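S.K.: What follows is a single structure, and I will ask about it in a moment.
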Amino acid sequence: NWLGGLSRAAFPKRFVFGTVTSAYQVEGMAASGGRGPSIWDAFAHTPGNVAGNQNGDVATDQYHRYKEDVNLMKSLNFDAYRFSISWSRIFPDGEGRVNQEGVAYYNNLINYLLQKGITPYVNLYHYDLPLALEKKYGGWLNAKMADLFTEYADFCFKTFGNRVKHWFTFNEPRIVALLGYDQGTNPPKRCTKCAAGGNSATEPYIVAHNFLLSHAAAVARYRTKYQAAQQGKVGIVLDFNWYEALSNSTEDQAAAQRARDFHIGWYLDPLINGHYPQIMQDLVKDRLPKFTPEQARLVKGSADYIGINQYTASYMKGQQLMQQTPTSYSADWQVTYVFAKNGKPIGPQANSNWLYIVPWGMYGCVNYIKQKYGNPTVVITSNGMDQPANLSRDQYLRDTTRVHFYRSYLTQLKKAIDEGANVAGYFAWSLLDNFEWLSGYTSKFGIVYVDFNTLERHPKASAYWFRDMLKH
Ligand SMILES: [Zn+2]
């Protein structure tokens, strides 16, 4: 049947299903309601940076329409909603003066969600550093971010935490490090070649270290000041795409494992075990910052659950490990990407070139975390695929590839859970077609279509699929 045997009964009791957005991608009102600019506002307003020179000034205008969108997600039988708070909408300069109008918006959103029986899962940060902090402090290159982020987090805990019980600090710090400071294609556009400056061999590691230290500091503040009264939880969201050895050779299996360690272990080994992966210590050496014993003890165990954003999988081919002049975080892995095996592609691509449709990658990732890291509580915090630009409304709505995508990926997640993986929830990226970063409005990830001329919402076939699967 079109559900393929899936329903709430096929998952654990009290398993959480939700949808996901982020502030800059859906809110709009980017320069209104008292919001200060983020590094993404500056980046997107520069000609050439985003597809079609588009930006998030208006986006889906969820700022004005949030009750429509909450009504819709309730009608589709979701239990929860993952969204982010824009740091610069609360603190336009990232520190100092509070924008009360911004505070009121998130109060209103949170209160309506609760009124409608949808649990808020709230991210503090989703790529959108206040531009003032980038300019004044140098953003995530500066260890002072720990203090700056903790003060912002403290405000959010105090202001919203009597109602919000499920927090995340960051979203995919690996992607910030990779695209912001290795390749230099996302803000602040730093890299060895880059006009803005940078060093692709050192800066990604500095940035990741500062995310880990800031996460740990924010959680320490939660636990020492707020947790007794509020009784909520705080985690982090990490991307993890699967790596499969191209062959059973020792060198191909070692390559796939190196890729896992440089991708997810970079954050998970510190968060679970209190140190960076051994292979990273061995290869990156003095370019990898060292936690002091005290810092390592603050980072270890500092995530109450691990959010995983899972989309795709790649084959990995190995090589003899060589002594090499450092060039970049990416080159440090000493692996070779491969997208076919035995003459067959690993899967077909969605609209995004990096997004190969590989449902068994979901099982791969979840099983791996279960087996390697002592089966921590995991929440799938994003999973989904995109349609291309320029389709007709009805073409967007008949999204049979996305229906197949969710049925297959959820069957694979179910397989892992039935084998004992401690997965507590699953969140579809995205509730709505939205501003997809460098792709702007040319990539459509939503289970709900948004007409970007009229701003009208129309649920796609995949939205009705969820509604059917999730009925109580
Ligand atoms: Zn509006």
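The residue numbers of chain A are those assigned by Swiss-Prot, with the residues present covering 33-504 sequentially.
Every residue gets a Cβ built from N, Cα and C, even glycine.
Among the features that Swiss-Prot reports, active site, proton donor is placed at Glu204. One entry in Swiss-Prot concerns the mutagenesis experiment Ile207 to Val. Its note says: Increases KM for substrate about 5-fold. Increases kcat/Km values 9 to 24-fold depending on the substrate. Among the mutagenesis experiments that Swiss-Prot reports, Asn218 to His is described with the note: Decreases KM for substrate about 2-fold. For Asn273 to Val, Swiss-Prot lists a mutagenesis experiment annotated as follows: Increases KM for substrate about 5-fold. Recorded in Swiss-Prot as a mutagenesis result, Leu470 to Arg carries the remark: No effect on KM.
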S.K.: Specify the secondary structure state of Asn273 (mutagenesis position) as given by DSSP, simplified to three classes.
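M.R.: The residue in question, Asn273 (mutagenesis position), is coil (DSSP, three-state).
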S.K.: Enter the number of other CB atoms within 10 angstroms of the CB of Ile207 (mutagenesis position).
M.R.: 15
S.K.: Could you measure between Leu470 (mutagenesis position) and the residue listed as 'active site, proton donor' for me? Cα positions, answer in whole angstrom.
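M.R.: The Cα atom of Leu470 (mutagenesis position) is 16 Å away from the Cα atom of the residue listed as 'active site, proton donor'.
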S.K.: What does the structure give for the C-alpha distance between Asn273 (mutagenesis position) and the residue listed as 'active site, proton donor'? Integer Å is fine.
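M.R.: Here the two Cα atoms lie 12 Å apart.
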S.K.: What are the non-local neighbours of the residue listed as 'active site, proton donor', defined as same-chain residues 6+ apart in sequence with CB under 8 A from its CB?
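M.R.: Expected: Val269, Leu270, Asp271, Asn341.
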S.K.: Return the single residue from the mutagenesis positions list (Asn218, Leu470) that has the minimum number of other CB atoms within 10 Å.
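M.R.: Across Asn218, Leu470, these mutagenesis positions, the one with fewest Cβ atoms within 10 Å is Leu470.
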S.K.: May I ask for the distance between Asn218 (mutagenesis position) and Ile207 (mutagenesis position), taken between their Cα atoms and rounded to an integer number of Å?
M.R.: 9
